Each structure stands twice: as C-alpha cells, then as structure tokens.
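First up is the structure itself, then whatever we jot down about it.
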Amino acid sequence: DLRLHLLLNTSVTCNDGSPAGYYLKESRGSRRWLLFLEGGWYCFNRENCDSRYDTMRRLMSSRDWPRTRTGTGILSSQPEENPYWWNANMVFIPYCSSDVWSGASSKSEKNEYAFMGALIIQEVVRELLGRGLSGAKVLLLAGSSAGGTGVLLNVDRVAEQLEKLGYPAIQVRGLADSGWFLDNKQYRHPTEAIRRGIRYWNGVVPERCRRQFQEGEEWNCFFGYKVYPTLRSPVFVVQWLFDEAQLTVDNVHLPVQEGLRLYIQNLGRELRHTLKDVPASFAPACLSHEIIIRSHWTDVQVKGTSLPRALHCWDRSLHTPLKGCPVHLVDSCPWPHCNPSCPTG
C-alpha cells in the first residue's frame, strides 16, 4: 500500500549513486506524518562496503527496489495491527547509505560510494512538504536498529529544517527503536567501527552533542545515553534490555555459566540505568531485536501496558502524569524473558 517515489533531486543518492527515495501512503485529512528509517547495520571501509554490495545490495542501491511495499506494524493502516497511528500518512525511507543515517558525502573522483543518509532524510522531508506535509501537525521520525540511531542523530536537524523553511507549527518528535546501544566491554575479545565510519562517510552528528565531545570524538554521539540528553525534540526510546545486536557486538552467543550470567545481568542493569531519566521509554526484558514494524508488535507488554498504548499515552502527554496511561515502561526483572510477553521466536 506504500508507493515508491525516487527523489526528484537525483544528486541525493544511495551508496552506488542511484537515486534514494521513499515509499508513501497518504491519508487525506490526517495531519500526522510517520517517517520511518529502515535499519541494517552499516559499512565503514572499501572492503566491507564492497562485500555488502555483493550480497546486501538493496541496502546500497535503489536499482532493484520494488514499486510498492506493504506497511506493517506501526506502518500498518489497519487499526487491528496498528492501534496507535493507523490513520497517519505513512512513509518508509529505505536505508541505502550504510552510514547510520549520518553521511553527507557524494560519490566522486575520491569516493567509490556516496554516504548521504543525513541528506536523504532532509531531501525526503523537502519533497514531502509539496505532497501534504506542509499541513502536518506532528511529524514522527521513527526508525529501527541503525534507523533508530538515525532518529537520534537526525530528529533535531529535521526540526531545524522545518523551522528554517517556515513551518514552525509542525511538531517534530522521534521514536528510536532498537538504536540505543552501549559502548561497553565485550564479553570475549562499535566504537572503532564508528570512528572509522565517520571519516569514511563524512558523518555528521547533532550540533549540541558535537560541541560537547569536539573533533575526533563525534563517535560518542552515536550512543543514545550520550546524545539523548543533548536533544530538544521529544524522543520516545524503545529498547530490548538484551538486544541481540548489542550482544553480537559484545561477542555473546547463546547452560550459561557464572561469568556469562553476570555479564548478561550487568548488561540489562546498565541498560536500565541509562533509561532511568528517559521519561518516554519502553524497555522489555527480552532477548530480541527491533519491534515497531513487526506485525505482532502489539503483543509485548511492560507492567501490563503495550507499546501502542504507551505511544498513545505519549501523544496525550504532549497535548503531570496521566491516570492509567504510563509513558515510562522499563522492566526491572534481570534475565531474558523474565517478562512473559517477550517474543517467542
């Protein structure tokens, strides 16, 4: 139900110089716009980007993209599948820049690949303004995995873009799903990959975070607990306490012995600690990865509240806590699937 539009400014490109784009399903009368950033890791040098180009080419090129995509989860237009925003205008922005949505570098003479993630978002917003976004009341920039980190890196830039373009009535907000990572010690054997990626991509981070960390240290701004306090736009954070991608980068692969048990328990407790002062958050004690565009995203609950409900409560809070409509939902139990509603697998 979402139709592909390749960017009219064809200088804003995927990694291989093909045009970037977006999938759109309009909902006339709705003044709510959901722009979702796809995830899918990243690449940070010629050799690993070349490998990703052989066997993950849709993440680097629009040449083979389909005409349409079905909106699922939070992008579904069916209230049964999406109790939260089923009537919104829906936008799916494919991830084809491999740069955690941070890049501002064109393909050229010196560059085999273009890394334009930050410019793709800006150009999508530009072109949507002529398609009804000019009349929006809320623009929710959402994303999963690298797209969730992309929300953190870009939500305030979208807000500033719209202000400078003359649309101060559009409330820009972020929903970062599975993009809140820790730069922690591995269990055996991201920081270095991000440092190199930033140079390779000409990667950009939010201004206030950049001013805190300074040159050479912008990689810090890819870590939610460091960049979030610098952001002005409201951001709702969804993060499994035992995220599979966090565990992968930590070199954990799941009878668990004491060292690994302590490592896993400490990871959950560190994640919980980083979310203590995040007032809009949903952090279930599960071993899993991403949630918001899965068709059964409605099933998980924390303290008896689902994510669609928590997001609805967040909308109400942005009109003092609300009776029976909580927005801060972080599990306190210490082991994967101590929450009975965790995804089964």
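Numbers here mean position along the shown chain, with the first residue as 1.
Header entry for method reads X-ray crystallography, 1.2 Å.
Cβ atoms are placed via backbone N, Cα and C, with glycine included.
There are 25 other Cβ atoms within 10 Å of the Cβ belonging to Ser145 (mutagenesis position). According to DSSP, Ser145 (mutagenesis position) sits in a coil region rather than a helix or strand. Listed in Swiss-Prot as a mutagenesis experiment, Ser145 to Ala (Swiss-Prot position 232) is described as follows: Abolishes enzyme activity. Unable to mediate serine depalmitoleoylation of WNT proteins.
Among the features that Swiss-Prot reports, active site, charge relay system is placed at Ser145 (among others), with the record citing experimental evidence.
Within 10 Å of the C-beta atom of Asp243 (active site, charge relay system) sit 25 other C-beta atoms, taking all shown protein chains into account. DSSP gives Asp243 (active site, charge relay system) a strand state. Feature annotation from Swiss-Prot assigns active site, charge relay system to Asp243 (among others).
For the recorded site, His289 (active site, charge relay system), the DSSP three-state label reads coil. What Swiss-Prot records for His289 (among others) is active site, charge relay system, and it gives experimental evidence as the kind of evidence.
Same-chain residues at least 6 positions away in sequence with a Cβ under 8 Å from that of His289 (active site, charge relay system) are, in sequence order, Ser145, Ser178, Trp240, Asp243, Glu244, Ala245.
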